[PDB]
Amino acid sequence: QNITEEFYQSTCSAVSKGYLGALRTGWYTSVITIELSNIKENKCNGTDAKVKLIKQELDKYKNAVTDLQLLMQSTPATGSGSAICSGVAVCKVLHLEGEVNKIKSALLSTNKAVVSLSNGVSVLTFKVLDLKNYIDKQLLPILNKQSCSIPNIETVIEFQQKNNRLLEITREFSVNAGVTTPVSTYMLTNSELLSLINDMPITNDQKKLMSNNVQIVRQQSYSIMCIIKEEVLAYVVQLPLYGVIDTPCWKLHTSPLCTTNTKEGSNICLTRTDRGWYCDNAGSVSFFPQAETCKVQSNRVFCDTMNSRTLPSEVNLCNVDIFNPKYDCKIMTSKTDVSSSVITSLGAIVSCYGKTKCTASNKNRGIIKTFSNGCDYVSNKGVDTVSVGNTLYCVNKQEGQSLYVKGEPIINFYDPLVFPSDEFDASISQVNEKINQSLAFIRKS
Amino acid sequence: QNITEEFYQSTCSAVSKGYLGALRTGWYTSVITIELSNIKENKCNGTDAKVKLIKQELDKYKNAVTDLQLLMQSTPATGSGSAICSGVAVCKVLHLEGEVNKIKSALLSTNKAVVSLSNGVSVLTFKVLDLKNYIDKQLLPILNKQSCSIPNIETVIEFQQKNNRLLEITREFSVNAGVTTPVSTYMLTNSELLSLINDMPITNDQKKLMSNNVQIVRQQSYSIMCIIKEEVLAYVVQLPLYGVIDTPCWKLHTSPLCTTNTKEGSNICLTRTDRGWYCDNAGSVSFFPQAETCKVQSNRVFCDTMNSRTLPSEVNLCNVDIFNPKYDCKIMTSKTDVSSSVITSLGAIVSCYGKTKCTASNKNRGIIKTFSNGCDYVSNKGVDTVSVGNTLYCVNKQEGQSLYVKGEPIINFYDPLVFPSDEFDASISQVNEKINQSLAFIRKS
Amino acid sequence: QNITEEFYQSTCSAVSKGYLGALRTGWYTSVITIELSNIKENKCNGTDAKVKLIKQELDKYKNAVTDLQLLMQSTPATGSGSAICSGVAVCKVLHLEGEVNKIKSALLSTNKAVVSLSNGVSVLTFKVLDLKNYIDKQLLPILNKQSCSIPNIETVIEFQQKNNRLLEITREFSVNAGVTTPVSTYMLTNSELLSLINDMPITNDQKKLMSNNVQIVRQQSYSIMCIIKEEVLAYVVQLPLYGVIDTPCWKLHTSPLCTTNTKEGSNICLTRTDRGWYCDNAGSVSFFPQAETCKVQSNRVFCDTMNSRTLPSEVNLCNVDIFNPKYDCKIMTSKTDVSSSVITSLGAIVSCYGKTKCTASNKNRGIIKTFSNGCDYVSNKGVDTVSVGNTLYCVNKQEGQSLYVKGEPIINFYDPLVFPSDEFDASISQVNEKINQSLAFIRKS
Ligand SMILES: *[C@@H]1O[C@H](CO)[C@@H](O)[C@H](O)[C@H]1NC(C)=O
Ligand SMILES: *[C@@H]1O[C@H](CO)[C@@H](O)[C@H](O)[C@H]1NC(C)=O
Ligand SMILES: *[C@@H]1O[C@H](CO)[C@@H](O)[C@H](O)[C@H]1NC(C)=O
Ligand SMILES: *[C@@H]1O[C@H](CO)[C@@H](O)[C@H](O)[C@H]1NC(C)=O
Ligand SMILES: *[C@@H]1O[C@H](CO)[C@@H](O)[C@H](O)[C@H]1NC(C)=O
Ligand SMILES: *[C@@H]1O[C@H](CO)[C@@H](O)[C@H](O)[C@H]1NC(C)=O
Ligand SMILES: [Zn+2]
Ligand SMILES: [Zn+2]
Ligand SMILES: [Zn+2]
Ligand SMILES: [Zn+2]
Ligand SMILES: [Zn+2]
Ligand SMILES: [Zn+2]
């Protein structure tokens, strides 16, 4: 909806509100079949280039099938095994005797058909390529003789077009140990993907969402290779199910908050930790530390709960009351006062220290704000770039309202001498108790 | 052989035993040649589309050769230079005058031939593509006249098939600064790779291993571009030699071990460090911290010693006796009691703290175990998924025996007040001495 | 110029001097247009394979245009937005009404033309592909009838060659959300890149530099997709401008510096931090912590200031005087004495501790130096490999002069008992004051 921002001068942090989240909570698997031709090598009298070209392209069909066969005899484990158990279970059903015969019967007349497997999964099966029809009708009557018949150059070219998708799928499945991500258009065409989305047991408001963000759907999908058996090549595409739709999502941005003394070695720093995406999820907050686990389309966010952290909903109160022991508001400390900048959703946080020249300029007006020593913030309204030292950042031109929450920087509440300057993932209340215990050691003496 | 597991309740860690390791200790280089045609651009009377198509494809042959030439005038350094010295030394020999003339003579009649270079290396050379034969026989008599002769569409298509492998190799060598990894099927076909494996100075038991794991061999190989000189395109493929075969390998899994007090801010945590693959290697243990440096095929492990750490064999005794100062059993400490789970080889470790809902469910039975506060473990026998908060993990369905080693969690042996909660790569005996020194400061006062 | 090295025995660090740097400080954008044909699907009497092949390839042209259209309706945000503001601003100008009509007029007769946009940018526009000319002249008179005319197989093949570049560009723009990097030869051919370099407002000495390192230029460039409007496909290529040329650049290499006591648990370690590339830049030093932000061609370095840190020029004095509080010479401390090696530009630093077998061998001479416990260094003159434990490193064979700066290891100046063994990003003067404060706590008692 409306993207807004709030910069907290007290903690040198910003929160971008107003995002609508789509959290993946389930998987929808689908079987993709390719009708193959069970043929063995045949040698006949061949000389003219058209016979050679067909036999050359026919061998690329042969090596592609054998490459997929030795891939399933020994399949190397992948780091995606903890996320593909839903689709891997489907490949084990197809390897059972008689199960490939079922999908082979349902896809006898149409491209799409629903198939009830022997494991209780009513999966939707597609036949995206038919090589048995082309080889047995156009190639076998030409090559299964004493001397090879002469094929036309149209047949040589038409067969290279059909065989191409098989070769490209074997290429991806071989280099990725049968589990590929994202799902390419070779694994599933955009036309096939939209038709697959439409047939999903999801709401009409949810089908419009996945259809407008098909590239994000591909990046959050898996393609799993199953088995080759009885002239059938089958592989499972594992598509995301977003059980959480239109949930509030905020992104926390943090920057170092140091003191501004004039002698280096006499300054202490403080920075909020656990920056990233926070979204309401099932009575708690799902935090996403990794940056690539949430795809954004500027109004919206698409996250995967596979790489998330479950936090109490009180964690959002660290932005308004950080000194409350009721919520573990975590920080890191040091004595490294180096200047930096963070480009937020509607502006930029600037931490300027030392002799560094920090500024924000407009392309046609020039320098419109020069930052002093400390932590500050600037809106994107009228600002194009932000320069910190010899580094120039670009400000996001997204429309929205920024709110500057003025307040005393909390680093000024700390006596420098007894400060813990080597804390990593420490809570605010944790550090204060460590300071109260270290001050008693000076009180008695 | 038999994959087994041992979960240590005292240290919240699991060790997966029974893996057979294959550690790379050497390199076997091989020269791959492509016979090129030394031709310059020729212009003749051309109009019909077949002459244009040949000249268009002929220019793609020309720009591909010139692109490889300017790549060798200035070749950017790569991060693989510390691992390709064996193959880079071979390219420098070919750049010597008269050395390319030798391999050009040995490959005069056959595709494969052994060549003794001028540096003491008896390397095996392959001729995988012959473009000089096709250009000089089928194209030059057509184009080296006053007016161009009319080539058939079979020639136009047959030349695009042969020229394709050259264009794809130049594409990989250009984007990767002459050093590509893994070695694609364009650099070396599966047929050429198996034939190359067979001719290696390794045991017959070792040839069967590399032939059943060709994809892992590709991922642990390098393709290095040499020189283009005297109508010859040569590049070295650097293949792995596994001097260590069938060595015991165990994978250590660790999870946070915290106390279970009811007031947050009064709990301390502890976690074993240096998780990853450990393998016996030459009287010591080779530890692999990076996750991608060891490829697994579920019975076996394929690691590269390039990114390994050499540890004394006593490091394995940290799983049975962690408090022994004879071996530096390292841990990290904090006060961050956040729930998490780790999917092991035969089960899952669960560290549950706070209000987090941790559970393990079966697809048809439902919740079969609910974890309480602390660190626990569950077998894969009967378990399909593990849920921690809003995150659901998939359990590996590998067959094996798990062993639950009961014991008091070592975190209970620590007084919370004087605990060091900010140690990173500290030893157990190191921390205890720091606690004995900090307790004396309270003893005197 | 001349690459030299200096190893500091006192700090276990090496500095490789003599590199000439090229720091990117600006962007030069250019518009790349592809003339498309505004056609809708037409159905006529078609049977022979040539009509089917044209209509099949024509649909791949249709889906490629529609895929680029739905990509611009909703474009996912990328992590490169902070570096593509220069090029993104150009795409917004083309989306204005009447602006695409201007470039469409300038490119009416030639491939290249300068166009003054409605935002003050005098950009250079290229027309690299003309599909409207081929479709409207060779395909529309064949297909826009009652029954389809029979096209020759030369037309079917000639159209697959022209349409291929469009399909490959749509593939890259779709998987990368309209912002691709590096810029492939499909986005911009080597012939087009060199011509684009030549027309740049840079010095003749600067054009020779970019032309000899086109692959590095591609890796530091961006390709941004603009809009499809009025039979024109336009996208911006953002090329680097190196405002800093021939600047001195040094690379700092660090290795752990531990004590050599015989009882483990009684040793302390120390390591300089902030290793990487340092270059003089505008009166300060630009430090590059990330390894991939600087491309090297062995004489030269090509860095991007987008991911850099601005430090005072006094930071170089940490190599000759580390104990001076005037510059924050930062270190990290621990008690982890594990052996390791670092391959430098002209040699190798070796930190050998414990029972580890550290050595440096020559291929024909064997072991030429055996390292003892502590930190040492070896030149590349006569050395081929360096072995530490079960790990073998390769030494860079670059020509240059090494200088061994002898000195007492600074770790011996520290009393082990009161040492801070858990400091991360701490300054030398910071740690010494923490030791002076901890010794007073023992002085009074
Ligand atoms: C967003 O802001 C506009 C004002 O520009 C307001 O009219 C609208 O109601 C806001 N949307 C929501 C969901 O509050
Ligand atoms: C064609 O086949 C015959 C056998 O039917 C064989 O004798 C002859 O050599 C073949 N022609 C070739 C191989 O060119
Ligand atoms: C593996 O376990 C089986 C029991 O299922 C046993 O018969 C076999 O000997 C074991 N293998 C080894 C190498 O001990
Ligand atoms: C063909 O070649 C002749 C010279 O031999 C030249 O005069 C003529 O223009 C050419 N035809 C073209 C270029 O179409
Ligand atoms: C590099 O070293 C050579 C000596 O081998 C010397 O002649 C030359 O002047 C040096 N270059 C520079 C720029 O100092
Ligand atoms: C050819 O077109 C005619 C109409 O003009 C139509 O009746 C006929 O069925 C077509 N032939 C086909 C579709 O094979
Ligand atoms: Zn069929
Ligand atoms: Zn951020
Ligand atoms: Zn030959
Ligand atoms: Zn693990
Ligand atoms: Zn035109
Ligand atoms: Zn280095």
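Sequential numbering from 1, following the chain as shown.
Technique stated in the header: X-ray crystallography, 2.9 Å.
In case you wondered, yes, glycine gets a Cβ from its N, Cα and C as well.
One entry in Swiss-Prot concerns the mutagenesis experiment B:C12 to S (Swiss-Prot position 37). Its note says: Impairs translation or folding of the F protein. For the mutagenesis result B:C44 to S (Swiss-Prot position 69), the note given in Swiss-Prot is Impairs translation or folding of the F protein. Quoting Swiss-Prot on the mutagenesis of B:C148 to S (Swiss-Prot position 212): No effect on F1 and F2 structure and glycosylation. Among the natural variants that Swiss-Prot reports, B:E154 to A (Swiss-Prot position 218) is described with the note: In strain: Cold-passage attenuated. Here Swiss-Prot describes B:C249 to S (Swiss-Prot position 313) as a published mutagenesis experiment; the accompanying note says: Impairs translation or folding of the F protein. Quoted from Swiss-Prot, the note on mutagenesis experiment B:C318 to S (Swiss-Prot position 382) is: No effect on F1 and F2 structure and glycosylation. As a published mutagenesis entry, B:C358 to S (Swiss-Prot position 422) appears in Swiss-Prot alongside the note: No effect on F1 and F2 structure and glycosylation.
The Cβ of B:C148 (mutagenesis position) has B:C44, B:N45, B:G46, B:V51, B:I142 as same-chain neighbours under 8 Å, each 6 or more residues away in sequence. The two recorded residues, B:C12 (mutagenesis position) and B:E154 (variant position), show a Cα separation of 68 Å. In the three-state DSSP scheme, B:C148 (mutagenesis position) falls into the coil class. Taking the mutagenesis positions B:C12, B:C318 in turn and counting surrounding C-beta atoms within 10 angstroms, the largest count is reached at B:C12. Taking Cβ-Cβ distances under 8 Å and a sequence separation of 6 or more, the neighbours of B:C358 (mutagenesis position) in its chain are B:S339, B:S341, B:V350, B:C352, B:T370, B:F371, B:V386, B:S387, B:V388, B:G389.
Sequence-distant contacts of B:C249 (mutagenesis position), defined by Cβ-Cβ distance under 8 angstroms and a gap of at least six in the same chain, are B:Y19, B:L20, B:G21, B:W277, B:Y278, B:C279, B:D280, B:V301, B:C303. Contact with chain A, taken as any Cβ pair under 8 Å, is found for the recorded positions B:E154 out of B:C12, B:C44, B:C148, B:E154, B:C249. Here the CA atom of B:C318 (mutagenesis position) lies 69 Å from the CA atom of B:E154 (variant position).
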